[PDB]
Protein chains: 4
Amino acid sequence: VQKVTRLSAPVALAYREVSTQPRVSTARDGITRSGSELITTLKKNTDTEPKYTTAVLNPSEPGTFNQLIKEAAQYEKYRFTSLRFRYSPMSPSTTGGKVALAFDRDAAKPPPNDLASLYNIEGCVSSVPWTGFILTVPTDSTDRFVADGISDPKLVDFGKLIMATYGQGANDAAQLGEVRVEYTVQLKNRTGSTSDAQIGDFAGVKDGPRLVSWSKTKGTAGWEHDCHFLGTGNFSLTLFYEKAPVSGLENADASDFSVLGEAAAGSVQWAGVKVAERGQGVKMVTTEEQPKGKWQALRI
Amino acid sequence: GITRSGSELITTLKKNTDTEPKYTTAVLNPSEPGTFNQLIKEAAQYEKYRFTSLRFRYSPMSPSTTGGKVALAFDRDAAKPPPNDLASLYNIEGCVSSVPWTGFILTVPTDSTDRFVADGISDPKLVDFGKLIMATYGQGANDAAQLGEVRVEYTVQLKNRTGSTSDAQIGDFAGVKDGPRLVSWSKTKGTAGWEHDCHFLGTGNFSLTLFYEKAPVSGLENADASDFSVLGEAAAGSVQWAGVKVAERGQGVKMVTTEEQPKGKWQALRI
Amino acid sequence: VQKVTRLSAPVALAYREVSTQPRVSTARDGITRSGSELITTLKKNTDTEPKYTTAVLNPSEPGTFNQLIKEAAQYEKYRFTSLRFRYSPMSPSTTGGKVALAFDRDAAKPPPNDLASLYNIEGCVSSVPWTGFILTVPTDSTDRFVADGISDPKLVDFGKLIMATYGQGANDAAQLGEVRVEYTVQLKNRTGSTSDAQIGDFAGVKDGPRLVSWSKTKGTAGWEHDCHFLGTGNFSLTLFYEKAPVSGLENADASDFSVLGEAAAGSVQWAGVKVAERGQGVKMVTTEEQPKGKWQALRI
Amino acid sequence: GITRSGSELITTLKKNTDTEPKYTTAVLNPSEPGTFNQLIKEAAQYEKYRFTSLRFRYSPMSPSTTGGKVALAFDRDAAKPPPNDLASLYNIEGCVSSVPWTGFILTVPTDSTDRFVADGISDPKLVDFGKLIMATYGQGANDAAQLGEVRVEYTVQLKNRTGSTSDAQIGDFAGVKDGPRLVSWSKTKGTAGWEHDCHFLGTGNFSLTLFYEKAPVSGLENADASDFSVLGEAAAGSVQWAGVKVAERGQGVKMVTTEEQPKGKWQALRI
């Protein structure tokens, strides 16, 4: 018989969660799977404008799922049934500010610029960093292909999750909380098993799962190589057809290691990449134009 | 044989301030100085063992304003590298994690097989049971340097009596190892000398060395909380007697510089 | 219907306790008594190694009990039935660290040196300094003599309590908490009443209840005189048979007062001692050897 | 607690020509180096004990040409001199005897009382259980020097678990010492002669000593089967390391000739 009209504020709250057992079952068309995953942690921000982190929802996405990749390699089509996102805090009540989660149906779209247009997305949620909240995504009934090669994201992907936080104090906690996913997936058509590696060249051709991305921003060339995961096993090898000024430089990353030379006309390099944070790149190769060659990237 | 139940302390956790997580591993075999402290004396007179109960407990000692998370997990393959990212860590079955101002209990199921208790060259898939991983990733700058403690509750069975194994470690500079695994010897450059990696925690580690010829310098302290050498080294025949107190694993407390392959003898004893 | 899966941390906790009535009853063999006592308070420690306080459990112990001494003077044998120890805090949740309580069956044994061997004692308890906990000691059925004169502690005593605390911060509370005892005692054989004073000499002879202790650590002699209680009534008088260099000095104590001289061959001194903390001594007498004389110590 | 069963060897017997017997004694306590060699490690972690079985055996190793008698007895008072006549030896209950080429078994009944383990100084009537007496009197002139061996079969239980005791012995030339009772030190007269006696049988005895001042002589073997010293002696602060092999009781190396009450430090370790 506590007082309803009066509320109290504690120093901190503790949430306890243990490991859950995934469920796999068979049916007439294919298999159904139920499980849970962890995405990432959140950091503080001392400005008055938000900073965004994004995640694309596809079954063949190494940056989002970890154990669904092995069972998604035997099939071609998918359909989601249930999708929930959960936030878990790690900070006391002295921390002030807000955190926000939103979901959009267009995968190929930049994040919004200001705070006013962020609140115009349907179904957005926001809270204080010392409490938990749940976002539930409704689903439709449409079968889509799995992501391989290069295609329009409007044809194969389901949507994208956006996470943001803007306003904290000068002396505050370094990390805020973590985000988990509960999913239910259906699979349709069996096929032979496929390889897990990314092979491509510099003329916009990709023939594998989405692991890395390339950008030009050409001032005396200079090619950027952005990674999308944290799997710490990234091995990259590159073949040169003509003379290159420099290759295999460390732009901004935790560690770098290269073996062979690059000053030959026909030469193969080999590098190992350690990644600690999302979007960090460990390659910067300058040329005089867009060159001819072949690159291969592999996890573990 | 005999049956014994008990509770022992392993180690204390420390504050982690950088972006990447930190992992510590522990191998569960009765002949391990880095895991047990009293079972190693009764395990030196037997050949086989079996576990019937196993549990792990975390006990906090940090204030309520300390933010972060600690994690514990157990796996079956004793010969495996530790994971890189957190998502592969949370995919291990039975993993637990909590805020550092509260406690939690990890329970491990057991089977009924008999394995050899020994230290040597043999396969870890044949003689070991599993491995424990403890992970700490996110803390701040204005937080306490100590978080908590980990303890083990167990029940074990031993089978066949045999002759007793010696408790001190005897060796020399050209690599020959026998006895309990208490310390490791490493070298980087022949001119620079050797590093003395004490891979266990304790007090009153007694080390004595013999020099068969002249040495440039000996007895240098690097990362010891306390150091005391009472016997000097001079010319052809001399001995040394050093007492080292060690706080954390792999400090590398003793440094001696000589030529490439000197002759001598070293004895290491715990307490 | 509170949330089981979520816990809260308050600023402070308050425990309230009032005085309890002891129970005395008679039987065929003797009398039985039930009551409660207070031992001492605990202080902070900024090191990483524990500091210990000990208490010997005997009915004729002035340092442990206060009102059982008067009823234990009429009897010779005893047997315990119930023994419990309780801790009560006085500090908020900002204080970090641990406190520990343990019990051992050997009265004549030094405390352990490190933290690892402290946890090997059966039935030890430990907690944070802003909560309470209870230690219960099981008992056996063996009659023992009361403590008078000089005897082996293995023959007359029951056991010893050890209290410790090791790790606190630089800016913290000065005092941590307090310890109370609940007991049940049986008494057996009636006898005439005995005196309450301690009379002895320097050749290892004691003829009374344990109030003080003597130690030599002979460098140009120098006799230490340690007190075991806080009863503030300690009067000590000493007779000299030969010439003494100095007598009746204040080593480390709150107050000291001496009346007569000591530079005579046959002389009697008289001192009053104020004690604020356990183990503080207020006497330091240098000689050339172990001397011949007589000392008497009395409370109040 | 725990319950153990074991079998250990005490000593071997020698011949005696004169018809008056020669007596050897053994005090039965779990914390006794002169009777047990493996039980002391388990006894160092507990406080109370009870025996439930106790037997003794004799195993001959002499030919049938050798004639005479050997005799065994047990008494329940640990502080008592041995008898000076044979009829008082035969008045003890359970006395057994035979010719030295045949064996026999002695069985001792037990009682259910709890006793403390033995510290350095205490009363023998409070902590001990009894004492074993072995006697030989009659042998021929042309006979073998060795007669037989005595073994113990036991069953014991331990109750109260406590902290552990360090296995090495640390001491100095004054009258203070600590640890288990491995060796004993004494002095004889104003001219410095120091006697060093070992109370156990074993080849693993390692002794290291420190000299604060100059010593005229050190490390001279007196009655050992083998003696080995590796470090020299100097007038300044210097250590000396020695390895001792012990065959019989009271056999040791003893050479200190510096002062009546010198300054130094010694460490004794077994195995």
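Numbering of chain C is taken from Swiss-Prot, so the residues present carry the numbers 52-351, in order.
Just so you know, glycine gets a Cβ as well, placed from its N, Cα and C.
Under the heading of mutagenesis, Swiss-Prot lists C:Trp274 to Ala and annotates it as follows: Complete loss of interaction with host AGO1 and AGO4. Complete loss of silencing suppression. DSSP assigns C:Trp274 (mutagenesis position) to a strand. Within 10 Å of the C-beta of C:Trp274 (mutagenesis position) there are 20 other C-beta atoms, taking all protein chains into account.
One natural variant catalogued in Swiss-Prot, C:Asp208 to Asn, is accompanied by this note: In strain: Infectious clone UK. Counting every protein chain shown, the Cβ of C:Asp208 (variant position) has 20 other Cβ atoms within 10 Å. According to its DSSP assignment, C:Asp208 (variant position) is coil.
In the three-state DSSP scheme, C:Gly332 (variant position) falls into the strand class. The Cβ of C:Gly332 (variant position) has 20 other Cβ atoms within 10 Å, all protein chains considered. Quoted from Swiss-Prot, the note on natural variant C:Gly332 to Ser is: In strain: Infectious clone UK.
For C:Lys343 (variant position), the Cβ neighbour count at a 10 Å cut-off comes to 12, with all displayed protein chains included. In Swiss-Prot, a published natural variant is listed as C:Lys343 to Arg, annotated In strain: Infectious clone UK.
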How would DSSP class C:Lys343 (variant position) in three states? coil
Just give me the nearest neighbour of C:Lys343 (variant position) among the recorded positions C:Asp208, C:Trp274, C:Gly332, Cα to Cα. C:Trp274
I'm trying to understand the geometry here, so how far is the Cα atom of C:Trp274 (mutagenesis position) from the Cα atom of C:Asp208 (variant position), in Å to the nearest whole number? 27
Give me the CA-CA distance between C:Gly332 (variant position) and C:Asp208 (variant position), in Å, as a whole number. 25
